[PDB]
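A.B. asks: Below is a structure I'd like to ask you about.
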Amino acid sequence: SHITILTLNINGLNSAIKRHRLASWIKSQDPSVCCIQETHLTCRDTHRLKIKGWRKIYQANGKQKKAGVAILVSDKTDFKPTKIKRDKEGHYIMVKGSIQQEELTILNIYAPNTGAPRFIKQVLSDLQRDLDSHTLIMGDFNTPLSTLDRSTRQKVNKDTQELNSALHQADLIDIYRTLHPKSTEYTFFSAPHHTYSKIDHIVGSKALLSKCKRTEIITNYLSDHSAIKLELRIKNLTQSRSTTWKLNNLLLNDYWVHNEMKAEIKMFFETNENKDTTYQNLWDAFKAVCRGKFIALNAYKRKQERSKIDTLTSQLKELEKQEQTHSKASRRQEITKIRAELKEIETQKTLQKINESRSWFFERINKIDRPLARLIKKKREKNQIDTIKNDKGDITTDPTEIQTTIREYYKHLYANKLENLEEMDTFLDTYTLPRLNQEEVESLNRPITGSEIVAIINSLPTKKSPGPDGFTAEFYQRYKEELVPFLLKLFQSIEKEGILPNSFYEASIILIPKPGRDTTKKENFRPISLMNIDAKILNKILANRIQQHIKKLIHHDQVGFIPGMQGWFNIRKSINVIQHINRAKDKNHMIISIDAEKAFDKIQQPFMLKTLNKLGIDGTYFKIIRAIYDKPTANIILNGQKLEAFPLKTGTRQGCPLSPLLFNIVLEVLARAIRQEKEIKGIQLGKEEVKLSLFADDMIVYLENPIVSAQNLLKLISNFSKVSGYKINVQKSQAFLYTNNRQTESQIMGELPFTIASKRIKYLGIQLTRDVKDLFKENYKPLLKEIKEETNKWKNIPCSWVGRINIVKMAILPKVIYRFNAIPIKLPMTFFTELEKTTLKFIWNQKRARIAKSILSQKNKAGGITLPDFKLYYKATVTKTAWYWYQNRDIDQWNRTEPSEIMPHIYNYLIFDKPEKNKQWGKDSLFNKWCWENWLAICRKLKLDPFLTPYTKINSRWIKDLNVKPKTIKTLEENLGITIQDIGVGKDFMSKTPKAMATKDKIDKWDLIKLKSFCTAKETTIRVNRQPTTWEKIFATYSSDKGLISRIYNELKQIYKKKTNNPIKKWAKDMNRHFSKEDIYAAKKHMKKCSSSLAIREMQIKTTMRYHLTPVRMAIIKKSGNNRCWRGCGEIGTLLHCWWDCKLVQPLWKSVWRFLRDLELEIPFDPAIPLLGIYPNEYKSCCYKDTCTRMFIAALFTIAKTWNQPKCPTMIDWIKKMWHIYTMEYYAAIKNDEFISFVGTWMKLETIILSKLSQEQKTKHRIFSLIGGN
DNA sequence: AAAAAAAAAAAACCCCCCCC
DNA sequence: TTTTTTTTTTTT
DNA sequence: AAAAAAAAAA
RNA sequence: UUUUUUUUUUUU
Ligand SMILES: [Zn+2]
């Protein structure tokens, strides 16, 4: 074990290019401690010095840029700071701490150019209290210490003699001189004297000499100073930071890497396959060899990308050593030239990397993506853990104790395994469970095919962290066309044998701190399990196979992880139950929210296997399931260190795509046990018996007569947990009590161990209320409070208005949509007006709405930027229930639990059905009546007939009013169809197919007469045989509810097209011109299509929508006569003047038009073309639209930069904007494989720009040729 | 009689880009 | 000049 | 019928 | 810093 400390004078850290030079340089050496002198920074600039992998940065700076120091500690160093102090002027900084339980003090000092020895002596005198045997004083001393430190072999002056005497007094010696008495290496070059001297020194107490190993001076190209590396021996307390290898996506994207990697895979699979080894061990060897080859390719890539750098570095070292031996001017000139060339090439490399990053950020500058989501989101808490309460009860910091305690805790969590199989079988036998038939069990046991593997791999989410092997989903996706055969062979092997590779058993658990909880307690840490991609592929194949039948295996009461089943089914059902209990004249009911204590990790694997056997699952599928849970294990990745693996004897392996389905199956045994237990009394809502409802492990149990029912439920829960491990926290589980006598409530409190909430309980993020009359108060008022709180949090968020529009869509809209879905009750207009005011105040940053919310409320015709309409989303959510009304699915028990004292089955007969017979129904209804009222509202708004439609069901009242026998109506439904159009009307009555007369043959004559009398009537014929609009198709055609809210919202937006002013027509009025509909369509399309990135579209939206503010507008606002044009003209300051007719902006437009003339484009000098994108009918050619679009948008950016600045906007700024967009779009295109289009649209523009730019401006603005004729 | 659409009146805050 | 809010009228 | 992103619940 | 389900938005 050794510690490396590096010193370096750098002479400024202000250039954004220069700081990245530090990041690459420091990471290249990878030292334990790196210190920086002469940062040329102030106090307020400390926030800018951030380096990846070095989180411990201590910066001391003054009020002016004359000095500055910093001490940095790498993340791989076990450093515990103890004392930190900073000099006022930033000339020096010292940090004292313990590395591997050994004291070490670092004093980084940047001496002044004049009087350095006196300053160093004063610093030593001031720091005498901190000096010790483990204290190092080092940095730029600006003076040699010995004769051998000068190339001229000259003695030191009197000041340096005083400094040496002070060092001797302070018991300090030169470590570098002691280790290398005859060394002549130098770090500084004095230009006026043409001499070399060593002015950077490291000194310390002689006690450290017992640990000193070696030291050297490594010359640097960063500045004129040379770095010094000191290596010291330390006690062997090294942390085993063997970071798990991971396959980054950048390495995969390289074509040469792709070719060599596929060649290596092919060669391995052609040589290392045989009859003597199984496919599992061969697959493990394949993974190991792939990891080795990937490491080798990454290493050679790192070597080749640094080939020229390394060559110039070697030449620099040779010339520097020769100069140190004897100084010559020619060698100095050669060193200067080669250093300049190397600096230029490395600066180009840094520009390439930073431009890649900036283009990635710019393509998603304001879109719905990571840069915005992480912008609004709070800074993610570090996963490193430094303090955990141990088993004894003491607060400890020792990393080995923390690791041992956390590993023992997570091992004991998964080690409680039960072996009582007899009790398991008895419990499974006691209560009936569904069984799959032969067809479904053969569907499960069907062989795996290559197409299934391709579909599974193509569905794998990307950008997800890999498992222990470090192989990501992109590895399988890119190499799929070679990986399907051998993955298929492996899967056939595991089907035949039932043995999985050892990689399928290992998982990586990462600990995440729970927000709002104590991070010093081990029990407030969320365990997240990561799996290898192949294991996830197999598990997801099995999950899909069992998901094809999970509808039969799982009752509809459980909605978690069930496809086509939505969470709010339980919320609405629970609210309806609460309403019924409230309406009951005598209250003897209980509603429990069972809080399971880590149910996912407490389900016994043997119980899972026994349950799967009892459900009729056998063959290859059950064998594979057993093989998965044969020897599972996981290891905790704590502080980046892989801990010892511990077995998963019990619990279901999280992070597995198949795990939720297995947990649902296991919990369904308990669910059916509760439902089939007659001693547990549910709540009877007419013909619907409601006992319990499930969402994953979250369970709600409704009971009647709780005194006996709750005890029976607890007894059955204990019996279930004795065989499955499903432990519940009964003392924490919240519940309601509804009792008509307080003594009974007290007795129930005494007997039961549940805790009863007086007002609300949380359930699926929804605050269920004891009295449903307070649903709005307990669910929507806090919603507005939270929305206002987040708005205030993002009051000064650094984004434009489109960024905040997308923020509203991305963070506020989903929560509001979910709350609407859960509780779509009649909401007063006050709530919506407050929500709209809060959102709008957020959007415009407390300013007035520059662009009317009515314009942005429109579709993409407003510019592809939509402001969310919360009223329309509310209406869509309310009307969504009508779809479930029409479908009348048997699994929708939530819709049949609405209280009603009349018309028990009505909700299936409103959609496309005769109106109620003047019956006042749903008086106490909470969700259905409002949905019906809204449905009628939109139906009347459409001038539509909502009572008879081509989609009217056969089961509808339109045929049941004719006293038709049931058997006839079932026959019609089964043989013909669902809608009346299938039967036929008028001349088409039962005549659209020979099957029509066939079914007529087995129809009762009276019912057939009634059907003929009804269908052939003229009114029915016209009302049926008409083309249905989109609104009818939304609720009748699709049998799937996926994307229902989107379609209803789009249709409602089309319906509620409020009249809006068209500001493009206002623009036309400004320039005394009239635009046709073609011109407006072209302007809108240009606004939507201006550029792929959102900033350019935002600029075009701002200029076309008259977002920018005009001087006459201000004169009117202030009610004053100061309507004169800004920047000084003497003319009126209208918007068209500010954009086009301004005398101070005309030269820029003349330069632009000269550029178009150089493009051989005779575009007329008409402001519509650049300001709005409207082209004359004579210039419909699209071979140049993109180029001129980019030039005009850059001109608009430049003009907007100088909106009121009296200076004329300059052509060089316009070219600078061109090159900013050039870099952004080029790197976006090279990332998106759009090279050909990018060249085709900017090649001539780049040529013209380079021809019109002088060499000095090109060099100073980093403008140069970047693409070729490729 | 209640809900939805339209018209009239009033009040706003002299830039605009930039900013991960 | 443009936007939002309130008020008045009309229709279901 | 694909890709990407977010959010909600567990 | 996973897994599943559901929901929305944008780009064809
Ligand atoms: Zn002007």
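Numbering of chain A is taken from Swiss-Prot, so the residues present carry the numbers 6-1275, in order.
Heads up, header says this was done by electron microscopy, 3.6 Å.
Here the Cβ of each residue, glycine as well, is placed from N, Cα and C on the backbone.
As annotated in Swiss-Prot:
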type	residues	note
MUTAGEN	A:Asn147 to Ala	Reduced transposition efficiency; when associated with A-145
MUTAGEN	A:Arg155 to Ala	Reduced DNA nicking activity and reduced transposition efficiency
MUTAGEN	A:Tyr226 to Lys	Increased endonuclease activity
BINDING	A:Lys519, A:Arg522, A:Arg531, A:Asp600, A:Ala601, A:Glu602, A:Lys603, A:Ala604, A:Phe605, A:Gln659, A:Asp702, A:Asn734, A:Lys737	dTTP binding site
BINDING	A:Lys556, A:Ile559, A:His560, A:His561	Mg(2+) 3 binding site
BINDING	A:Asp600, A:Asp702, A:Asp703	Mg(2+) 1 binding site
MUTAGEN	A:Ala701 to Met	Reduces transposition efficiency
MUTAGEN	A:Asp703 to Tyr	Reduced transposition efficiency
MUTAGEN	A:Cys1130 to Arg	No effect on binding to RNA; when associated with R-1134, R-1143 and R-1147
DOMAIN	A:1242-1260	domain 'DUF1725'
A.B. asks: List only the single closest residue to A:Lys556 (Mg(2+) 3 binding site), chosen from the recorded positions A:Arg155, A:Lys519, A:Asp600, A:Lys603, A:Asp702 by CA-CA distance.
C.D. replies: A:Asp702
A.B. asks: For the recorded positions A:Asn147, A:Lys519, A:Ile559, A:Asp600, A:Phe605, A:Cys1130, which sit with their CB under 6 angstroms from an atom of ligand 1?
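C.D. replies: A:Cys1130, by Cβ distance under 6 Å.
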A.B. asks: Residues sitting near the domain 'DUF1725' (A:1242-1260): Cβ under 8 Å, six or more positions beyond its termini, same chain?
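C.D. replies: Same-chain residues near the domain 'DUF1725' (A:1242-1260) but 6 or more away: 1160, 1163-1164, 1191-1192, 1195-1196, 1220, 1223-1224, 1227, 1230-1231, 1234, 1268-1272, 1274-1275.
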A.B. asks: For A:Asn147 (mutagenesis position), just count the other CB atoms lying within 10 A of its CB, please.
C.D. replies: 20
A.B. asks: Within 10 Å of A:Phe605 (dTTP binding site) (Cα-Cα), which of the recorded positions A:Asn147, A:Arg155, A:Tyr226, A:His561, A:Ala701, A:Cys1130?
C.D. replies: A:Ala701
A.B. asks: Let's see if you can do this one: DSSP helix, strand and coil counts over the domain 'DUF1725' (A:1242-1260), in that order.
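C.D. replies: Output for the domain 'DUF1725' (A:1242-1260) reads 16 helix, 0 strand, 3 coil.
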A.B. asks: What does DSSP say about A:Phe605 (dTTP binding site): helix, strand or coil?
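C.D. replies: The three-state answer is helix.
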A.B. asks: Per residue, counting other C-beta atoms within 10 angstroms of the C-beta, which of the binding-site residues A:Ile559, A:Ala601 reaches the highest number?
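C.D. replies: Of the binding-site residues A:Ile559, A:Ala601, the highest Cβ count within 10 Å belongs to A:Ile559.
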A.B. asks: For A:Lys519 (dTTP binding site) and A:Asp600 (Mg(2+) 1 binding site), determine the Cα separation and express it in whole Å.
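C.D. replies: Just about 17 Å between their Cα atoms.
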A.B. asks: List the residues of the same chain that sit at least 6 positions away from A:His560 (Mg(2+) 3 binding site) in sequence and have their Cβ under 8 Å from its Cβ, in sequence order, or write 'none'.
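C.D. replies: A:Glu673, A:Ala676, A:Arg677, A:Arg680 - these are the non-local Cβ neighbours of A:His560 (Mg(2+) 3 binding site), listed in sequence order.
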A.B. asks: Sorry to bug you, but what's the C-alpha spacing from A:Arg155 (mutagenesis position) to A:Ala601 (dTTP binding site), rounded to the closest Å?
C.D. replies: 76
A.B. asks: Can you figure out which of A:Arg155, A:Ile559, A:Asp703, A:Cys1130 (the recorded positions) comes closest in space to A:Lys603 (dTTP binding site), comparing Cα atoms?
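C.D. replies: The smallest Cα gap between A:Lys603 (dTTP binding site) and any of the recorded positions is with A:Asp703.
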A.B. asks: Pick from A:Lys519, A:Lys556, A:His561, A:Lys737: which of these binding-site residues has the biggest number of other Cβ atoms within 10 Å of its Cβ?
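C.D. replies: That would be A:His561, with the highest Cβ count within 10 Å.
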A.B. asks: Within 10 Å of A:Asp702 (dTTP binding site), Cα to Cα, which of the recorded positions A:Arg155, A:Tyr226, A:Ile559, A:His561, A:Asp600, A:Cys1130 are there?
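C.D. replies: Correct set: A:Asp600.
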A.B. asks: Where the record says A:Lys519, A:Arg522, A:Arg531, A:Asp600, A:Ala601, A:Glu602, A:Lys603, A:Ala604, A:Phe605, A:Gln659, A:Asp702, A:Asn734, A:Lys737 bind dTTP, what is the longest distance in Å from one Cα to another among those residues?
C.D. replies: 24
